[PDB]
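Working notes, structure below.
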Amino acid sequence: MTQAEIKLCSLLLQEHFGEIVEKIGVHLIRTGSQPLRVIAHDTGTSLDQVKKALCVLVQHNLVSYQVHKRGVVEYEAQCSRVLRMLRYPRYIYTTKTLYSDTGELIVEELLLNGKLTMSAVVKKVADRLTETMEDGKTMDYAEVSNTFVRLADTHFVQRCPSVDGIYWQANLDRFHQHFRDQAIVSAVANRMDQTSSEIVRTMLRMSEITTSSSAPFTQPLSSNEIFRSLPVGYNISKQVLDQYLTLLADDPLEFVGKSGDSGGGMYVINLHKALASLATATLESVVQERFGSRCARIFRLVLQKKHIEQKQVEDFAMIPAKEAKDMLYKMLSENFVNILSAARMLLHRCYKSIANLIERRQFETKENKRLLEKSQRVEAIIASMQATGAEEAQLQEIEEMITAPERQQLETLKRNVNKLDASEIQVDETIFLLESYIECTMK
C-alpha cells in the first residue's frame, strides 16, 4: 500500500478532523469500495457516526462514492489524495507569494472547507481581510475576485464537475506543474547559471498548457518564437540565444535536447532525464548523510558504470582493497545502480520518517498537556492588566507562577516542535520529487 502510507493517512485525518474520520477513512483504504452499512458493521460503529465521518471526508474532496451493482451507494478512499494534505501549506504559501495575501486566503479556505462556490469564498475572504485592514477602507470584493479569476485562468483553480454557486476546488496538478517547473529552473540555475534558467522558465511558461505534469518530454519550440516570448527584464540577442541553446542541448547533464533545425532550430525539454538527475542528486546527499562524503564521493563514481563487479570499483576508488569491499557491500546493502528501484525504496523510507515526526509532535503536546493551559491562563491575566491595572508586581506574580523548569520545558518542547515542523517540510519537497519521477516513469 504501503503500511507507512496507511499509518500516515491515519495520522493526517486524526490531526485535522478527529477519531471518527480516521477510523472510517482507515477502513475505506483497508477494504476498498464499501456501502454505508458494511462500513457501520465491520467497524463496530453505528450508521450516524459513519455518516458524520463521511461528511468531512467528501466535503473536503477526498472520499469517493459510486452506486455499485445492486443500486447500493458504495464508498471509497483514495490514498494519494490523502497524502496531498502534506504539501497543503507549501501550496498555500507559494500562492501567497504569487498573487499576494489576497490569494493566500482564497486557497487557504478552499482546502480546509474543501468544496466552496465562487461567491462564498469571495465574501468570506473580503471580510477576513477587512478585519485585517486598518479600521475602514474595507476590502473591495473586486480585487479578491480578480485574483480568483486569475487563478481559474492559470488553472490553479478549477470547477467541481458532475456525476449563486456552484462548487470550485484546488488544482494541485498545475501546482505539480509549477513545482516540477521551479525544481527544474533552479536545477539549471545551480548546475549552469541564472540566464540559462530564465530561458527554461520561458520554455515551461509556454509548456504549462500544451504539456502534462507527467509527460517525459515537452513540445518542440523554435529559437525565434522563444526569442519572441522573452521576458522584459532581458534584452538578450539572437546569437546570444543561439550559442546558449546549442550549449543547453549539447550538455552532458542534458535536461534539454534538439529536435529539428529547421529554423532557428527546433528544441525540446527532457522532463524524464531532468527528473532522474534530480532524484540522483538527492541520493548523493543521502549517501553523504548516512555514509558520508567518503561513501558519497565513491557513490558519485558509481554514476559512470556499475553496481557489479568490484574489479573496476577498488581500481577507480583510490584506496586499499578491504575498504572498497566494505563500502561496496554497504551501498548495495540497502539497495543503492538501479535508478527507479532505489527511488521507490527511498519513497517508503520517507513515509517512515514522517510517521516518526508526527508521533513526536503528537506525543510532545500529549504528555505536556498539563502546561498548555497553565500558559493560557498566564496570558489571560495580562488581558485585563496592561490596560486596566498595569500592575508590575502582578506581572512578577505571573512570573512566579511559571517557575524556571516549566518554562524551560516550554522552550524545549517548542524548539522540538520546530525541529519536527522543519524536517516535515524538507521531506515534503523530497516526496513531491520522488512521486513525480515515479509518475514520470509511467509512460
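Chain A uses Swiss-Prot numbers throughout; the residues present, in order, are 1-163, 231-403, 426-532.
Keep in mind that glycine also has a Cβ here, set from the backbone N, Cα and C atoms.
Now, the feature entries from Swiss-Prot:
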- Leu312 to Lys: Loss of interaction with POLR3G and POLR3GL. No effect on interaction with POLR3F (MUTAGEN)
- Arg357 to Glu: Strongly decreased ssDNA-binding. No effect on interaction with POLR3F, POLR3G, nor with POLR3GL (MUTAGEN)
- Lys389 to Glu: Strongly decreased ssDNA-binding. No effect on interaction with POLR3F, POLR3G, nor with POLR3GL (MUTAGEN)
Rounded Cα-Cα span in Å across 67 missing residues between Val163 and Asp231 equals 20
Gap check, 22 unmodelled residues between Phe403 and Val426: Cα-Cα span in Å, rounded to whole number, is 6
For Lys389 (mutagenesis position) and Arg357 (mutagenesis position), the CA-to-CA distance in whole Å is 20
Across every protein chain in view, the count of C-beta atoms other than its own within 10 A of the C-beta of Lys389 (mutagenesis position) is 8
Integer Å value for the Cα distance linking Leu312 (mutagenesis position) with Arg357 (mutagenesis position) is 38
